[PDB]
2 protein chains.
Amino acid sequence: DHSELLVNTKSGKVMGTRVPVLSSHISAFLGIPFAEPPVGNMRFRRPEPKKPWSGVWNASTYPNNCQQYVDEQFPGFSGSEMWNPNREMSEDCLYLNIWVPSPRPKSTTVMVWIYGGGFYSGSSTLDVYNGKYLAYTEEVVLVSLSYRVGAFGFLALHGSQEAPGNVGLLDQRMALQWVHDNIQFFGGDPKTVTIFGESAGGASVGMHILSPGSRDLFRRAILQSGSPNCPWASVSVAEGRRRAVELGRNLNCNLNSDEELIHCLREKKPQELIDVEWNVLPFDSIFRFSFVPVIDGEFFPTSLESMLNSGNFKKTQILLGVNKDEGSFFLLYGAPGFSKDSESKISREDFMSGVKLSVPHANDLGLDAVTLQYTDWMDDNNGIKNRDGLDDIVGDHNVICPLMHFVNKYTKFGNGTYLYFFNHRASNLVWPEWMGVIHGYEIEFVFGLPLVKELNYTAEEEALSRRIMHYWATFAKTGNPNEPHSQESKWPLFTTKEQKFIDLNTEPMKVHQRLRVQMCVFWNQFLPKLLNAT
Amino acid sequence: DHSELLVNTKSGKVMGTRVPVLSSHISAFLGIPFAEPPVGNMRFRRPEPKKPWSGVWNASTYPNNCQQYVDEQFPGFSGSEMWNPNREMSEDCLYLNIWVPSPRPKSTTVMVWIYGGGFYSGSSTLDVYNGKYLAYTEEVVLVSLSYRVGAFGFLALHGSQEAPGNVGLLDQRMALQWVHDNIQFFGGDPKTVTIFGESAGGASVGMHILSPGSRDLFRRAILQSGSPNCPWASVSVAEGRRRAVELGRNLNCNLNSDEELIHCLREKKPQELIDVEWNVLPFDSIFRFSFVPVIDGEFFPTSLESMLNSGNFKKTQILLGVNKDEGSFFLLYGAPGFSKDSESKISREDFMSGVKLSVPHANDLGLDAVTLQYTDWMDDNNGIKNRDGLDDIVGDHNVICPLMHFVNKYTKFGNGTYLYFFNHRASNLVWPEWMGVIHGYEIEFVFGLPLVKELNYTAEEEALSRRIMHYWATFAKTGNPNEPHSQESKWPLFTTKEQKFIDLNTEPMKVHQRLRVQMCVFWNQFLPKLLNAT
Ligand SMILES: COc1ccc2c3c1O[C@H]1C[C@@H](O)C=C[C@@]31CCN(CCCN1CCCCC1)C2
Ligand SMILES: COc1ccc2c3c1O[C@H]1C[C@@H](O)C=C[C@@]31CCN(CCCN1CCCCC1)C2
Ligand SMILES: *[C@@H]1O[C@H](CO)[C@@H](O[C@@H]2O[C@H](CO)[C@@H](O)[C@H](O)[C@H]2NC(C)=O)[C@H](O)[C@H]1NC(C)=O
Ligand SMILES: *[C@@H]1O[C@H](CO)[C@@H](O[C@@H]2O[C@H](CO)[C@@H](O)[C@H](O)[C@H]2NC(C)=O)[C@H](O)[C@H]1NC(C)=O
Ligand SMILES: *[C@@H]1O[C@H](CO)[C@@H](O)[C@H](O)[C@H]1NC(C)=O
Ligand SMILES: *[C@@H]1O[C@H](CO)[C@@H](O)[C@H](O)[C@H]1NC(C)=O
């Protein structure tokens, strides 16, 4: 050995950089490769481990971000820009980042972050994912991995070994394998690794809990506004095939064989695939993405529901929850009547249009059922009630109720469940008020941005961030978010019987029960029975 | 002429009796025949007008009551006994009663009461129907008619002229014809006749509004907790036929022809028919009666819904409304878990049983829809919530929502609609508290029983009765319950747009809108669409 910033791993030596953090410093090892570049003939293929290298790998700067659709709806607006790639895009994008406390610990709790982005976008390098605050404040080794998204990570032609599907999930698994095998050299304890992620990242976490091939690579899990059984998080192999073929058709490919199709798709430049990616969806919809995980019978042995029902999944502790207004982000971008600069009061006709877009797979009776369930017939033309009702429909159907179904099924076999409901609207949010507590906006509290004065949060928002970070890190470390022997209010364990959860905000803790049961019994029990019968 | 108690009608002379009323007196002509006794070979047949008679008809005492099932669930209990026949039963039961103010008026407003009893029971002679208080207090000529009930009034073998069906409705029409032709001799104005009735009596009123053969015989109408489109108020000719045949089977009749069946049924004593009447229902249900009106294409030209939709009905003014807890009476008598002497807190299993009994015609998905709509999933084992939820289900499905559908359809073509919601629980009610404001218990306020000291009502209950009687009588007289130029609170007209209604109780008037819209959109729009699709 020789330096705090020099670490020798089983793949080779790596040189980090010292980084300033809240008046102190820590080490950062950025852009460490964990797989061979998935380029050329390797596009769509399972990832291959990175060949060890001679010399010192320079890990002082962020890596490229994977090829992805870029949001240009509000050019320059920080609200949407904060999610876009902040590094050059490239198919050579399989890297991970590690923030290590200083002095380098010996065997401390490890947290691995899996970014979201609907499986079609996302980056490990975003300012909101800067792991130095959490690593520094809670003294954990914080890792953020990356994985292929869009067609590159999820194009699926089941049966072929050239584009089997789920390779983006396999990229994540390879990074977890690299962490298992090498994090000890950075002072992390590979026996105490917690994977956590948001939205598609949270669904990913749940997928690794389910997939037998991933279970052994981590200890505990945290899922933020995402669940493996979300209606948008996976497709059948038949639907995946249908979309891969349709993509081919959009690029004038030869469709006579998987081989012809894949070869053609492999000759296209990245942007050519991204330019027609949205043309393959089966319905006019919102909260539906083209290339996502496939129930292949390999990564996922059987249907997610049967795995959940039989307990065919990793049994450990989990901490998860949702935000109050999960649907607003999606309505703003794709439902008629909504806009960034107006209060977006929704007419009755636009409500109807929104319902249709929100539950694309529903027949007319189904649409009537949804509409009835969310319409106040004493005040049906209330623009605000219609706007908020759509917000709830999108959020309940796509995030909350799927998570609540997962929570209840998991808890029957698990070793500990902690549930939260994040409902604090940040004081400095740039999005309009009508959007409320937006999908993805608890992340900045989990990563400690509020402790940064220049970001302009309130003192109570800093207090909230510290509490959340300490809950997350204590759970990662012990399997319980609560400090043993503490005097603070206790976050109750969610049990099959009591189903307790806590609100997460700047007010004194408050415990509740049966998070949105009324609506979720409709989404998880009644509606699917209706659609299957009719 | 010679006496105040002697009246010469087109059918013959009638001698009434002077009756004491609140320290004063009025004339009463009881038991006047309006049809030929429907006995022997006339059983099941349309009624025939009463042959005029020589001499003076003695109208000093009540007539017999029609043959009917007698309630023996609570022997001697006044709560149920007050509805039972208080006179000897006989098939010779087609009579009417008239209360005439003294001095005999010249041409005053007439009100004709049509009793309820689920089309299988009822009497014009009940203490709660004593018309002297209303006749005296509001100075109206009050008439109460009678009509055949049960198999005697509604056995239906469409196609045959011996038992065509609807003859009980024809009995009512004949009495309205007699009133049209003769009430002028009692000082009533045949141009200003208001028909009013409760439950089956209210459905009857709506049926005369619909039936072209009855329309010309009255001016205005009042419907209390009953509507012609109620799910229990009529059956198809096929279902009527099926039940007539099943009755025959219960009595070991020859079923080879309508003639064989009818002849056999005609030889049976009345009680033999009554003893097996309940064995013909198609489902295990509550709020369903065996022999009721049939959509025959004669009394009712087409389906009730198409008549309502096209405006094929008498256009005039109507005053109608419902009671708060329409379902309790029915649950007490036929749903498991309910009893007269306990609070009847309902278990979850009994709720399920109740739902099934309440919507007999629903498939499983339908039952799930109902259950979901009325279950508080944050507190599903609340015995009181389950009990009250069943109360609402039975009331909304059988009375309230059908009436609200009728109200909205009628109002599009009518000349004035006044709607009420009676929610006062009488201080001296003998039924338990859990039953609330019971089906049929606004009648005593409409007939003025509270003005009778010995009956023990409160002073405010007397005030309520007087207000209601004056609303009813002023509406009968003018087509508007409000006193022109009065200073009292005004009962707003129900309009297609505003849908206003008033509560009827001892508190100061309060106007509301869209009486139970949420539940009624479920019962009138969603559920039937669900059942028809699935
Ligand atoms: C399934 O959930 C999502 C689907 C798509 C996206 C996100 C997301 O969750 C968010 C927070 C985080 O996970 C990253 C990106 C997300 C916000 C940024 N948009 C950028 C494109 C515009 N986008 C369209 C979908 C609705 C949000 C706005 C991509
Ligand atoms: C369709 O509405 C009803 C069906 C049946 C009955 C009545 C009724 O409404 C009531 C008030 C009035 O219209 C007369 C009788 C009614 C109360 C007395 N019961 C006596 C038998 C027991 N009965 C069974 C049915 C539920 C009420 C109690 C008969
Ligand atoms: C998590 O699992 C552990 C066991 O692996 C549970 O602890 C055991 O609980 C049983 C029954 O309460 C005791 O008989 C054992 O002695 C305990 N063993 C240990 C090592 O503690 C624990 O209760 C589980 N927690 C949850 C929430 O399911
Ligand atoms: C009930 O019907 C009468 C007509 O038969 C309505 O009164 C007429 O209203 C129109 C339009 O408002 C006037 O032009 C006529 O001069 C009125 N005629 C009479 C005799 O008043 C009355 O408005 C109707 N009421 C309701 C509630 O529909
Ligand atoms: C590491 O590589 C980056 C590439 O731009 C550079 O900024 C940094 O100075 C390099 N340091 C060393 C020791 O090569
Ligand atoms: C009328 O008939 C009834 C029958 O019981 C009787 O009570 C009454 O006294 C009779 N009056 C006359 C004048 O016949």
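In chain A, numbers come from Swiss-Prot; the residues present are 23-556, in order.
Going by what the header records, the deposited coordinates were determined by X-ray crystallography, 2.3 Å.
From the backbone N, Cα and C atoms, a Cβ is placed for every residue, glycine too.
As recorded in Swiss-Prot:
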- A:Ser221: active site, acyl-ester intermediate (ACT_SITE)
- A:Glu348: active site, charge relay system (ACT_SITE)
- A:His461: active site, charge relay system (ACT_SITE)
- A:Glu220 to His: Loss of activity (MUTAGEN)
- A:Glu220 to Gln or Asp: Decrease in activity (MUTAGEN)
- A:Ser221 to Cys: Loss of activity (MUTAGEN)
- A:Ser221 to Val: Loss of activity (MUTAGEN)
- A:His446 to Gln: Almost no loss of activity (MUTAGEN)
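Positions of the features from Swiss-Prot, shown on the structure.
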| residue | record | Cβ neighbours (10 Å) |
| --- | --- | --- |
| A:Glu220 | mutagenesis position | 29 |
| A:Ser221 | mutagenesis position | 29 |
| A:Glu348 | active site, charge relay system | 27 |
| A:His446 | mutagenesis position | 20 |
| A:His461 | active site, charge relay system | 27 |
A:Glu220, A:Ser221, A:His446 filtered to the mutagenesis positions whose C-alpha is within 10 Å of A:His461 (active site, charge relay system): A:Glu220, A:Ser221
A:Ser221 (mutagenesis position) to A:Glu348 (active site, charge relay system) - Cα separation in whole Å: 10
Alpha-carbon spacing, A:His446 (mutagenesis position) to A:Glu348 (active site, charge relay system), which is rounded to whole Å: 13
Spatial separation of A:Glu220 (mutagenesis position) from A:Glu348 (active site, charge relay system) - C-alpha basis, Å: 12
Recorded positions whose CB lies under 6 angstroms from ligand 1, from A:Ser221, A:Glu348, A:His446: A:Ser221
